[PDB]
Amino acid sequence: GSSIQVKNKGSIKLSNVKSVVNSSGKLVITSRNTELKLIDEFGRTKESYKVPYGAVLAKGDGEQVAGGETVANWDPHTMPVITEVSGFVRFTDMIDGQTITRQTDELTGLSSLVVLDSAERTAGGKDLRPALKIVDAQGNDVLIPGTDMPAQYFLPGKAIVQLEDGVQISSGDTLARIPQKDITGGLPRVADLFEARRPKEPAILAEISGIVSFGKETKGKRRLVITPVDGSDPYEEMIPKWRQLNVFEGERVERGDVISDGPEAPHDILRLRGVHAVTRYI
Amino acid sequence: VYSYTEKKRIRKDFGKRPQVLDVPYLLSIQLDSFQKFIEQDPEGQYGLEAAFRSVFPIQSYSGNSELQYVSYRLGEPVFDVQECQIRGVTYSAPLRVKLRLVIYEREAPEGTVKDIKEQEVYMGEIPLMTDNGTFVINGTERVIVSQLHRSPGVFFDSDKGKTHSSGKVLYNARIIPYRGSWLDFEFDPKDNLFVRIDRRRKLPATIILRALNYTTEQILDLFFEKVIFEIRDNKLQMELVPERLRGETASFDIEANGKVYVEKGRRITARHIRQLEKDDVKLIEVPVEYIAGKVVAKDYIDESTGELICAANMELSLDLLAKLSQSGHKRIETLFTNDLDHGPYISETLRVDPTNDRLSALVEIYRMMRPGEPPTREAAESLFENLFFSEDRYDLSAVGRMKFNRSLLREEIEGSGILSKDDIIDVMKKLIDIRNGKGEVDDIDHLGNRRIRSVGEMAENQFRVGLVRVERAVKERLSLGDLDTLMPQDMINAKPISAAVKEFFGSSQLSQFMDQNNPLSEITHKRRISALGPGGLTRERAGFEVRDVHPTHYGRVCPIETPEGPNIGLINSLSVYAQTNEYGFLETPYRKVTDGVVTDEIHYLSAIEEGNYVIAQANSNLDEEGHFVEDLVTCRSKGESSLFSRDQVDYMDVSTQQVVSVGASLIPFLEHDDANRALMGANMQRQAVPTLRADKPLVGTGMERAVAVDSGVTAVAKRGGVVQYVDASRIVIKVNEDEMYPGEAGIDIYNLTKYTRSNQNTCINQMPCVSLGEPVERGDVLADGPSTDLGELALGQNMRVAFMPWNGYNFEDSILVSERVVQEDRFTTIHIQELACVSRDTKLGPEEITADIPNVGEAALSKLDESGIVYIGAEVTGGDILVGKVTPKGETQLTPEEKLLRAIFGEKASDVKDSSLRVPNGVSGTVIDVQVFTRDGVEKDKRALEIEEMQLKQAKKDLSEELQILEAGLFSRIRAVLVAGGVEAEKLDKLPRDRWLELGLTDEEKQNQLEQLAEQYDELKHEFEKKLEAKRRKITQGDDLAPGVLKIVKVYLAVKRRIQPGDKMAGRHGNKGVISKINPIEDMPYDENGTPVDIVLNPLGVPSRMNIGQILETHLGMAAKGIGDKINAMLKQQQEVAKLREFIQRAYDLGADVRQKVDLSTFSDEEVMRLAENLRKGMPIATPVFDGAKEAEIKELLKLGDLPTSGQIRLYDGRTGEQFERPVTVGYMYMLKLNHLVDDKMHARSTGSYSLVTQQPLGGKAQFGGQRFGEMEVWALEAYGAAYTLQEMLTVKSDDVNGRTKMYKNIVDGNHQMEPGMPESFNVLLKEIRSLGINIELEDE
Amino acid sequence: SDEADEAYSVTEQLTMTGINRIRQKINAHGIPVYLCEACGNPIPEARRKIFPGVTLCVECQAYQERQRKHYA
Ligand SMILES: [Zn+2]
């Protein structure tokens, strides 16, 4: 079974777009599957970055960023616990020896009631749940938009807390902070290694070091286009567009750097990089 | 309330449950099945009558030549059983049939018969069954293992996953009959539904519907439910069935009464359906788009034209709604399709249906069954009717119909024989519903699909095949049929059926040698299920599916007894209480449950009838009346198991043992062993060789008595009475006055079976245990067999183990056996080998069996008598002669200087070649018995005459002892004549018995009675004159030997193998071992009191292989010997009967609730002394398997002795004399002795015989040839740089037929060279390549 | 080594990989979703509080589980 450092210049874009304006105005990202698109002035894509959850942003749609503004940030181990609704806070079921424990930071100066897991509590608070329940100015729970269901935030164990009771809250505010492949290893994986069977989806790899673009458009296989420094350009290859490209229209790639993904077959490496490379793969 | 026999030693019995179903006679399978086979059975059902009513009567080619059936008979054998093991016949029973050849007159269909010649014809010899379910085919006792094969019926299989790579599973459904054409249904990944007749081409599966008189309207209303749309004055109304809308897209506003109860876009969750039910919507007004994809069932045509508007099963588009709007329809029929539940399958398969209507479908069936045959009306009708609708050409057996109605959720379990519209349509509905979510698929292993054959039904089928191959000949000889010249036996041939039936009983993957090396082995071999064989699946075709255990094994096949290794699971061993059902599927007991009571009525359940119930669990404490102790109890309902309320159970397990077999239910403390380990434990208990003084399980499991008695070895009393004369051979029970038949009472007599060979070469002995002048109750054992003791199955011997390392002698699993175990000769096991020496008939002349031998002086001929056979008793050893035999070998063909030598000493070179039967190199024995069979074309020699005289003396003695009893019975009946009407009491005991015939009596009916009884007396006289005549004639005759043999001389050596480093040993829980240094007594450990612990196992084998059961058994054993030594001290210091009673009573009550209380206040004072003397070696203990004795009971039973409760004594090493730190465990564990003996396994070969096609080594005697130096070893030697050793490993030592002799000359002459040459195998390869037209040659440079 | 030792190792392998699959399924880490990933209905409190961060309402879950019961 730790931030997006933009490098070039151009407009900005998001797909699967969803986020919330935090109290600081930062259009902070709630969505996971949104992706950031660095566009050149052409109207075509330059680069891409898969949006982290609860990441921090500065820029927005359709605007120029230059090479260097680290807009997309993400706390490398922490899992943000942002909250969209606007209100006050109270803590219910956060009790010493029961759900949380008395936890004082001495380097910040404020205590963080880091949520205790199923093995750190006793029978006084066993089934109990550390609940960060949002409230209105009245002391009543601020309804989340679209439900007759109040806003109370659930926190599993090990979750370091940002602020305590009495703190007002609004959108883009991480209340809590929780920390952060199939290696089939039998023997038949080893027989299928030495047999060098071409995998299901070959990790599509270049042919030559050189600039790129896109050609004949999907008579079944959309076509990649590869033109050298100056040399033997006429290679343009079919590609099932049913699986993603990791390339853009204007990159001069070195031969032997992945256009796509997947377990790259060994034939490719042997013919592309060199015998040392393939033997080290195996 | 015990018997006088059961009081020999009354096994302390833990086990809390009451037994309510005593153990069935363990051999029910074999006996009851062969009983159903062979018997005149006045009903057409199973038995031979089945086969004869099946193949007969034979009618000729309509020519009024018929040969019909009357009735048959089983003539008694000529040789009975033991005769048939001595001589070598098949213990058969000649068959007879009363066939009746009738010939009708021509010009007469059934006109007047012209001849009925009734004559009885022989055919075959069906080998009868012994009393123990073990046939005797060629002298050896063979057993036919029950088979387990797929029951003809219906099956719904998956073939899930791998096909089509989408993951999508297919759901195929097969309708297998007993005999006839199959029928299969299956889905394609495109999800259309297809059919196939017998494994031929696929088809659009609606074609068979259409062939059964189905047009599209009634198809769609069979395989679909209706939804009507209405046009009520505005835009396309719809019928609202409320539950039609679970889990579906709401692509529209679901309003009602102009009120919105569900809104568009959302999903209709259960809340919405609940609210529509409460708010009463029935006719919703949805737009046209929602009808735009629906499907129209019925046919529509313009009523003004009759022109076809929409065919049945077309998708309504908006245009067609419009078109039928103007035709005057307000009802519209649409299929209730859905992606989840009511899926479109039959509709879309009609899409795939190329054809259109009925006749075309029949045409396509006719063109798929057989190509090239042009279709036709009546040809199609005949073919399709004769696939699935012909009583002659297709029949589900009644088992077929029963499965086919129980797998459809039908009503009648028995019914028709052929299919129907409804059977096919129910198959298809069940198939589609399997794919719709409701319903599930019957995996293969499910014992609702494994009908069990046995000896009866398999032999019945073989006789059936015999009958068909003979009725071919019968109809043929009736072709030429002369009306009245061929009697009803020249039409038949006897040897056909005999050939088939002997081929089965003697050459089968079933009919196999009995594992007769231990009573548990036989009774765990006759109880056996096998999934291999002719008609079952073998390994290659299938396959991992059937290796598995499946939750319908709970009480129907043992899970923890199956042969490990190459074929696991294909040799499932039948459970303890299991049985074959009426139809065949395995069934088992269950106690019935009323409202809330646990009735005591046991009720049998098969496999298919179980899941619909809810069975309790035997491990449920119930409250002294039949009410459970709780309101909720563990149960198992349908595979799963869980807690159920008290008012829901229907069935309780009969007893805690029924999950197991007789194999694994003898392992005490089975309950604490990893299942693999109980597997290996039972599978090492089936191989224990019977020791010399078979002792007893010191810790048993209750079933051991039933296994000893119910197996054939013990000599069980037929009727209770007094014992008149015991003896090492025979036991003479004097029957009582009440168990004694009215006429000719007499007395029962049991001739035991002294020393004698079994198949595995061990000693199948029988020893009396009831001494002279002693009562015996009916059903009780008289004579213990091999490995029984007092009628308690004793496979090995108990002995003292101490778990501790002790200097690496027990490293991996090795065992360290002190010499106090081998001095006593307690594992000394007796093996009776058989050596034959035939005397054949070569072209040069007949072999001699003379005592005159060349080149061997008087030295090796001291043990030979005057005729060449050894004396009975000479202690031959390695390399001596047992039978002096010489073959004439002409053409001596002298040589060079050898000829000079014969000249030098004038020694006449003999014409004869020595070939005497010399003992195999290594055994060391006592020739217990010599038998000499003779072809009756030779004059029997001197020793064979001694043997004939001796056997004849024996048989005369025996048959005369029989006549004495018989005449005593008749004199009894004579008195019973006189006793009524004028008996003269004391005037009949004085005078001689023989002069009672002339006793006075008035000439009433009683005088005629005296005359009649005198007639009976003289009949008995002449009967036994002639019967002893027949006995003397069986003995005197020659034998009927193989073609070309003069006389065979069998010589029965009787080795006694003791014990020696290599002999495998084992407990019962699966702790193997290889006894590895037979230590002195001094060296062994010794507890503080002095006693040296005989064995010394290893501690590192209890945790690593979680078989902690051996530690618990060791502790229960230590406590047992504690009780034993206490009784020993109380008896040696001899106390009284009083102290003994109080102490044994303390031992038998002992605390926790038990079902064993004995109350020795009823034992007479002199039985308790006998009971003690049988306990003085140690109090036995029972422990029913999954209901054993929990730990604390053991601890208290230790404290009743005086052992330490910890179980671990402190041991002092024997060599250094200093205490082992950290006390060890010591106790009495019961250890077997597996017969993987060392001296059977050891083997060494320097220069033996050789093959004939390739000059390789080949020896025979104990594969007297080199070890296979295979291929992986050659890889090994190449891995090292060593290549000389390889070159000689396959050029000098093995093949190069000059290389090897030059190597031997060099070795003897002290020059370790080698001169290789070239392998003879490669030379054969050159020749075999060159015989083909392939010129392979070797360049020479 | 013995023939039951190897079978114990295989049984450990089999049950460990099965159980660790089924623990990989259940989430136990919150990503508060508040209404379905398909249908849009509100996820009630009890369900979102047992299984934190569960994208799907109850009905959508049963329905996807049933379409997957036929193994895709
Ligand atoms: Zn949903």
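What you see of chain B is 2-1342, where the numbers are those given in Swiss-Prot.
If you're wondering, the header gives electron microscopy, 3.8 Å.
A Cβ is built for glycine as well, from the same backbone N, Cα and C atoms used for every other residue.
Other C-beta atoms found within 10 angstroms of the C-beta of B:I561 (mutagenesis position) number 26, with every protein chain shown included. Following the DSSP three-state reduction, the secondary structure of B:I561 (mutagenesis position) is coil. B:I561 to S appears in Swiss-Prot as a mutagenesis experiment; the accompanying note says: Resistant to antibiotics salinamide A and B.
All protein chains included, B:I569 (mutagenesis position) registers 13 other Cβ atoms within 10 Å of its own Cβ. Under the three-state DSSP scheme, B:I569 (mutagenesis position) falls in the coil class. Quoted from Swiss-Prot, the note on the mutagenesis of B:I569 to S is: Resistant to antibiotics salinamide A and B.
Annotation of the mutagenesis experiment B:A665 to E in Swiss-Prot: Resistant to antibiotics salinamide A and B. If you take the C-beta of B:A665 (mutagenesis position) and look for same-chain residues 6 or more apart in sequence within under 8 angstroms, you find B:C559, B:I561, B:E562, B:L671, B:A679, B:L680, B:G682, B:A683, B:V1186.
A 10 Å cutoff on Cβ-Cβ distances gives B:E813 (mutagenesis position) a total of 13 other Cβ atoms nearby, all chains included. A mutagenesis experiment is reported in Swiss-Prot for this position, B:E813 to K, and the note states: Disrupts the enzyme's active center.
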Alpha-carbon spacing, B:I569 (mutagenesis position) to B:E813 (mutagenesis position), which is rounded to whole Å: 26
Does DSSP give B:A665 (mutagenesis position) helix, strand or coil? coil
